[PDB]
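This report refers to the structure that appears directly beneath it.
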Amino acid sequence: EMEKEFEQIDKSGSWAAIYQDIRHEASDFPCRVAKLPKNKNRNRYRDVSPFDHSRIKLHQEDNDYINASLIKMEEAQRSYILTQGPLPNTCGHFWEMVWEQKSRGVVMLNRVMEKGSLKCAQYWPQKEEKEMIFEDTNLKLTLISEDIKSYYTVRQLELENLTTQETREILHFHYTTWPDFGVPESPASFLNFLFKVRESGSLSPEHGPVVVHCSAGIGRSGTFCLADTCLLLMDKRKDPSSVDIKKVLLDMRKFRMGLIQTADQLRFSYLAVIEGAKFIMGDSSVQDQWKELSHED
Ligand SMILES: CCCCCNC(=O)[C@H](Cc1ccc(OC(C(=O)O)C(=O)O)cc1)NC(=O)N[C@@H](Cc1ccccc1)C(=O)O
């Protein structure tokens, strides 16, 4: 049981030791294409790269590389694309990936600037009347509307392939309150957001994989995907107590390195899965509880 494990670890002050063990047991796979000198300007951080076996390939003639990985969770029957926050020169590639992979939703877990430092490029339009054109990948992006809440904003974007004139509606789910240091005090806001993303239809199997990112696409993004997958498994096994969060995280780590960046994010992932479990288990009023607890106004 994850609840019993959570407490044993918590009371013995062993989060750092459990996290250290996950880092040590994690898979090691080649990072070859990401390290090619030609791709240096496509990586935000030199120590965060997609493995060759699961990297997303752009359907680009000259260079198919993007720092993004396909996390294919077999048992949970869900796939996620985790990528770094796009750089000024990779915003076109980012939207190209979204188009090619047929993604319906984009989940952003950070702010463009945090503690005075740039963490992600301004890749979507902030004003309806000032659309963005990505010349390199021949894409047009327009802000259609935006619903700003106290801890997240949901935007309706229109992505157009200028080559075929085909148009698609992309939903942008932006968590705007991750703390400058550490992790949120409570997982209520994070869970309300996760369920808003589920409710939108963006994680459905009829669409391509949701695109999730933070700055490196491994810590906050890993937290979001780990919690979602754990919750899916708990609803699928129907005996949620067999879900081993450490084992789920290690399967996810076969697809992208360093998912879950600190012991505090691991602890927070347990907290979010344990609390989300209360809804999955049957509490029909707990979703309203997070709605209020997260104080969306
Ligand atoms: C798990 C591997 C990461 C280990 C520590 N690295 C760093 O913090 C960063 C990479 C990094 C990893 C996770 C992060 O997550 C947070 C976020 O996305 O906001 C979050 O989840 O809140 C943010 C950054 N790397 C550099 O800062 N890289 C620098 C310094 C550096 C130079 C040479 C070698 C390694 C690092 C660079 O120039 O690329």
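Residues 2-298, in that order, are what chain A shows, numbered as in Swiss-Prot.
Even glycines carry a Cβ here, placed using N, Cα and C.
When secondary structure is read from DSSP and collapsed to three states, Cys215 (mutagenesis position) falls in the coil class. Here the Cβ of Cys215 (mutagenesis position) has 27 other Cβ atoms within 10 Å, regardless of which shown protein chain they belong to. Among the features that Swiss-Prot reports, active site, phosphocysteine intermediate is placed at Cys215.
Sequence-distant neighbours of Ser216 (substrate binding site) (same chain, six or more apart, CB under 8 Å from its CB) are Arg45, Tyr46, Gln85, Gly86, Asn111, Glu115, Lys120, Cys121, listed in sequence order. Sequence annotations record features per position, and here Swiss-Prot assigns substrate binding site to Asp181, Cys215, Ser216, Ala217, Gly218, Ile219, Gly220, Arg221, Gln262.
Annotation of the mutagenesis experiment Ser50 to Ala or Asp in Swiss-Prot: No phosphorylation. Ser50 (mutagenesis position) falls within neither a helix nor a strand when secondary structure is assigned with DSSP, and so counts as coil. Within its own chain, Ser50 (mutagenesis position) has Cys32, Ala35, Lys36, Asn44, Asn68, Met258 as residues 6 or more apart in sequence whose C-beta sits under 8 angstroms from its own.
Cβ-based neighbour count (10 Å, all protein chains) for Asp181 (mutagenesis position) stands at 8. Looking at Swiss-Prot, you'll find the mutagenesis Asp181 to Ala noted as follows: Substrate-trapping mutant.
For the published mutagenesis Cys215 to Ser, Swiss-Prot gives the following note: Catalytically inactive mutant; abolishes sulfhydration.
The recorded positions near ligand 1, defined by a Cβ under 6 Å from one of its atoms, are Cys215, chosen from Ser50, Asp181, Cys215, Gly218.
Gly218 (substrate binding site) is 16 Å away from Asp181 (mutagenesis position) when you measure Cα to Cα.
Long-range neighbours of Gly218 (substrate binding site) (same chain, six or more residues apart, CB within less than 8 Å of its CB): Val49, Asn68, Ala69, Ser70, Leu83, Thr84, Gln85, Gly86, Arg257.
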